[PDB]
Amino acid sequence: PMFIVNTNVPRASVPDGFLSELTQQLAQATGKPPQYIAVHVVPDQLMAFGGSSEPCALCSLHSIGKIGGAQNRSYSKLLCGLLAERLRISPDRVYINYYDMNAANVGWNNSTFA
Amino acid sequence: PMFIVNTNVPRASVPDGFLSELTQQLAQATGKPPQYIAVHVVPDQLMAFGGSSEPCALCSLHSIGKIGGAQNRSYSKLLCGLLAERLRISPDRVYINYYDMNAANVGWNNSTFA
Amino acid sequence: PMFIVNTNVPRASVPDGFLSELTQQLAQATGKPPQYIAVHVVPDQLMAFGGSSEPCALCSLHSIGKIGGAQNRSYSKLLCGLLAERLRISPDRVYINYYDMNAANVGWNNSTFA
Ligand SMILES: N#Cc1ccc(CNC=S)cc1
Ligand SMILES: N#Cc1ccc(CNC=S)cc1
Ligand SMILES: [Cl-]
Ligand SMILES: [Cl-]
Ligand SMILES: [Cl-]
């Protein structure tokens, strides 16, 4: 699993430990060892959501499997929950795009996961 | 709809109302209320197009539906047009990837759009 | 083809000519003229891989065709090889997501490639 957050929240408002917290929580939610989890946070972005530049986020979660209707609802609860608590972003100003990747379409260590 | 532009144009060359203009224009082009529209502009990027670092842009438009052959041609006219007029990027140095997202694969407000 | 790299490696560690090297090597690997190849490098990111902030990268390659099992393995060998040699990122701390884009879903020069 790879989780990216792009947000207009400033860097100083990303708290210490947020990357580890994301990593642990995604491990828990996906059932995957945290060694396999990548996270990426991009603050200070020039963004609007609904025409407004109050705090918002555009995110992606790519995963080889573990993507589907109920799982995605459960990830969205968790992740919006973290972004609200840690970054003070209202859940209704967050979009998270979920991508179920084929193993053959993920490269790693000079090969792919196929 | 979510529209992201990554460009090597500098921040100072992005004009003041550009995020609202993109939002209104996308609202008009997709038939969707502007409350549902997200936009993100990433200037000062290290990029090349055709091996050259003259102004260029890599973009994406994600939408739940409203994606297809004719619609995409129409969005490309509109968006290249805006990027040419506002950011002074030649349309032939712009790529825009279109993604038709399933509602179940877009998270928002602690749940998905399914 | 479009190739994007996000990495926590600092901008000063990206060597001169890296964008042009990426362009040429992708041209060679894909069989596509370098005129149509876009590359984008994003350093200084706030990222973790396996919970660690040692050097890593998250990447993507979008291409209209030229995506598949053996080709992706071959692209991964090349790209991880470059990132190791030029940016000193261990191949086992790189993910590259491959996307086979439909021509109708790629915009360019006020139209699409359909
Ligand atoms: N099976 C399997 C599998 C699933 C995910 C990954 C990479 N980790 C997150 S995308 C690597 C291997
Ligand atoms: N139906 C429907 C629908 C379409 C799009 C969105 C989010 N807005 C842009 S991606 C939310 C719901
Ligand atoms: Cl290039
Ligand atoms: Cl939509
Ligand atoms: Cl991690």
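Residues displayed in chain A correspond, in order, to Swiss-Prot positions 2-115.
The deposited model was determined using X-ray crystallography, 2.1 Å.
Keep in mind that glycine also has a Cβ here, set from the backbone N, Cα and C atoms.
Every protein chain shown contributes to the tally, and the Cβ of A:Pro2 (active site, proton acceptor) ends up with 24 other Cβ atoms within 10 Å. According to Swiss-Prot, the active site, proton acceptor annotation covers A:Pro2, on the basis of similarity to another entry.
In the three-state DSSP scheme, A:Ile65 (substrate binding site) is classed as coil. Under the heading substrate binding site, Swiss-Prot lists A:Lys33, A:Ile65, A:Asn98.
In three-state terms derived from DSSP, A:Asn111 (mutagenesis position) belongs to neither a helical nor a strand segment and is classed as coil. A simple way to gauge crowding: the CB of A:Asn111 (mutagenesis position) has 17 other CB atoms within 10 angstroms, across all the protein chains here. Among the mutagenesis results in Swiss-Prot, A:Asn111 to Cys has the note: Causes formation of interchain disulfide bonds with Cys-81 from another subunit. The residue drawn here is the original one.
Contacting chain B by the Cβ rule (under 8 Å between Cβ atoms), the binding-site residues A:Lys33, A:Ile65, A:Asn98 reduce to A:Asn98. Closeness to chain C is evaluated for the recorded positions A:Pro2, A:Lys33, A:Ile65, A:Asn98 by Cβ distance, with values under 8 Å counted; no residue is counted.
Around A:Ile65 (substrate binding site), the same-chain residues six or more apart in sequence whose CB sits under 8 Å from its CB are A:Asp101, A:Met102, A:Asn103, A:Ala104, A:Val107, A:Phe114, listed in sequence order.
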